[PDB]
Every structure is written in C-alpha cells, then in structure tokens.
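Notes follow the structure.
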2 protein chains.
Amino acid sequence: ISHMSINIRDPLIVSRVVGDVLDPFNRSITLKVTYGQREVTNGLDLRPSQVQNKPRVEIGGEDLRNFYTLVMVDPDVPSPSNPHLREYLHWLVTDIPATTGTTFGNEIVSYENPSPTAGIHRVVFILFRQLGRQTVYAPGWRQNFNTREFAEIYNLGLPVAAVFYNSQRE
Amino acid sequence: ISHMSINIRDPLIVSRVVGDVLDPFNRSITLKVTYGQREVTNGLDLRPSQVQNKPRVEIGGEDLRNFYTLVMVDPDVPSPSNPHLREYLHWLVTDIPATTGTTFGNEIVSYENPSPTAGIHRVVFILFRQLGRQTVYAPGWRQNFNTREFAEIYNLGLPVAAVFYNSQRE
C-alpha cells in the first residue's frame, strides 16, 4: 500500500511490527495460531512456559491452488532496547496448501521456543503467498534474519497476514 | 454418525463448524457456492467487498424428486471471542429442486451481506434434504438462530453438505 492508505492506529503500526519488520500492507488471508486455548491476536501475552511447543496453525487462502509460507521471528533480540540480533528466526514453514495449516507444509527451520531474558519481546508470525510450491528456502542461520529481504529474494511481495504476541521472562 | 466414525481431522471439525453449529455428518450432496470466480471451499477467504451480492448456488441431489433447504449463518457474532448473537441468519432458501440451485427455490430470508467488524468470522452454508416441498419456514428474526434446533423442528436430520469461508473487516 501507499503511505496515503495507511491506518496509523492499526495495532501492527502502534506496536511497530509494521516499521521494524514489515512494510505496510492490507490483511487478506486468515492466519490462526493457537497456543493452548488462546489464539494469537495482536498484543496478547503468552509466557515462555506457554509456548514451549509449536502452536497449532490454520490458514485461509485466496485460491485452493496457492501455497503459503509462515515466518516466525523475534525482532527484539537480545533485548528490545539493543536489538542487534534482529530478527531471530524461530520457525519457517513453506508449501502450506491454501486453507490447511503448518502440518501440511514443509518445516524447513524447526520451531525453537522463544525464551526472552531481557525486556518484553514481540513474537511475530507472518504469512506470505508463494509464486508456486517449492520456491522458498531457508537461510543459513537464524540470527539477523530480515523478513523484508527474504520476501524480496523469494518474490513473496507484501505479507497477506501477520500477528504477534508479547512475551517476557518468567 | 456415531462419534466412533468421526474423522477428527476433517476441516469442518478443525474449524469447529462441526461442534459450534453442526453435529458430525457424512457429506452426501454437492453444494457449489460461487462468489466471483471462486467457489467456496472450507476455509477460503472472501472479503466483505467480495460478498456484497448473493453468490451463485448450484446443488446436486440424491433423487430428482427431492427438495433442499440452504441455510447461511455467521456463528461469530458480534465477534468470535464473544459470540452471544450466535448464529446470525444471513440467508434462507427452501424448496430448491434436486440438481438445480437457489434461483429455483423460495428465498424466505433475503440475503444480507456479511460485514464483520471484529475478528475473523466463519460464514457457513448448510444444505438439508426436506421431507417434502413446502415444509420449511422462516424464523421471526435473524439473530440467535440455532441450526440444530431448526433442523429438529423441520425434520431435516443431519446436513447433507456444508462449507464455509472466512471473512474479516477490510
């Protein structure tokens, strides 16, 4: 979107997920990420002890023929005040068929549970439409990941969905 | 069906359409609902701007002599987190001859376009076989509709088909 179309009160802008991690975009696809009995909605708190295992993830889709990639990052590493490891890639699942979820995709970076030690961390899930199956691949390491660059490299365009939770040391 | 015959990975169970709205059932009849150039398949996203007009609806059938009823509900009203208006009846078409579609039936509750304002809403189409033509009639209001009770009142048994899309505010 153009900056003339941005809603500056959107929770992704207030939280600076759009800004620090993502360019402005219009949500268009369902992304349902569940830990326990809570679906991630922007700004919900989940403690480290609640996110030790991968969440359930269900997605929508625009066309049955589509495949989606799910990115999970913590931008606030090692801390939000000095985030020199931004972004830390916690999980990467490609080739998710439209309308299914991560158990139907290819987990190309395994789920590492977030365990913040300093400050309140945003933990962000981002969904992208792929140009086709078997077109998106993993970085060589988890730290200093750049979702914007990743999307550029893999022709992913703007995200179709994103949502985040907050987490801090217990 | 018995709970010993349920496929717990069925998309209608994962999405809780079976659970929140419907009892478990085996699909037996074709239900093709089209908005624009997309047929509704479970979990597809359609934005409010894409569903302003009634969809095209074509049905199958078990016997030419049969008549079917189409129910369209949003269970996630006013929001999925606090769905105290569940279900909102968006459309009701009775007396659809087997193998035809809604233009051949009796629209007894007019199509109200879904326009969610909070959360992601499931918008569900449910098809039932009638005991006969001219046996199924409309409620007095749209809110707090109960498809299970409706089916009991009108001898509709279990659904023969159901499908849903996801929609959220634009």
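Going from the start of the chain as shown, residues are counted 1 onward.
Structure determined by X-ray crystallography, 1.0 Å.
Note that Cβ sites are derived from N, Cα and C of the backbone, with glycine treated the same way.
Per Swiss-Prot, the features are:
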MUTAGEN   A:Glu87 to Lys (Swiss-Prot position 84)  In ft-4; late-flowering
MUTAGEN   A:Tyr88 to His (Swiss-Prot position 85)  Inhibition of terminal flower formation, but weak effect on flowering time
MUTAGEN   A:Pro97 to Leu (Swiss-Prot position 94)  In ft-6; late-flowering
MUTAGEN   A:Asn113 to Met (Swiss-Prot position 110)  No effect on terminal flower formation
MUTAGEN   A:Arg122 to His (Swiss-Prot position 119)  In ft-3; late-flowering
MUTAGEN   A:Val123 to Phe (Swiss-Prot position 120)  No effect on terminal flower formation
Item to check | Distance from A:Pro97 (mutagenesis position) back to A:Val123 (mutagenesis position), taken between C-alpha atoms, in Å | outcome: 24
Checklist entry - Which residue, of the mutagenesis positions A:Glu87, A:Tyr88, A:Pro97, A:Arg122, A:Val123, has its CB surrounded by the fewest other CB atoms within 10 A? => result A:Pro97
Checklist entry - Tell me, by DSSP, whether A:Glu87 (mutagenesis position) is helix, strand or coil? => result coil
Checklist entry - Considering only the mutagenesis positions A:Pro97, A:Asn113, A:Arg122, which residue has the minimal Cα-Cα separation from A:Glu87 (mutagenesis position)? => result A:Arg122
Item to check | Surrounding CB atoms that lie within 10 Å of the CB of A:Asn113 (mutagenesis position), all protein chains | outcome: 15
Checklist outcome for this item: Per DSSP (three-state), A:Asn113 (mutagenesis position) is coil
Item to check | Rounded inter-Cα distance in Å - A:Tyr88 (mutagenesis position), A:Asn113 (mutagenesis position) | outcome: 11
Item to check | DSSP-derived structure type at A:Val123 (mutagenesis position), helix or strand or else coil | outcome: strand
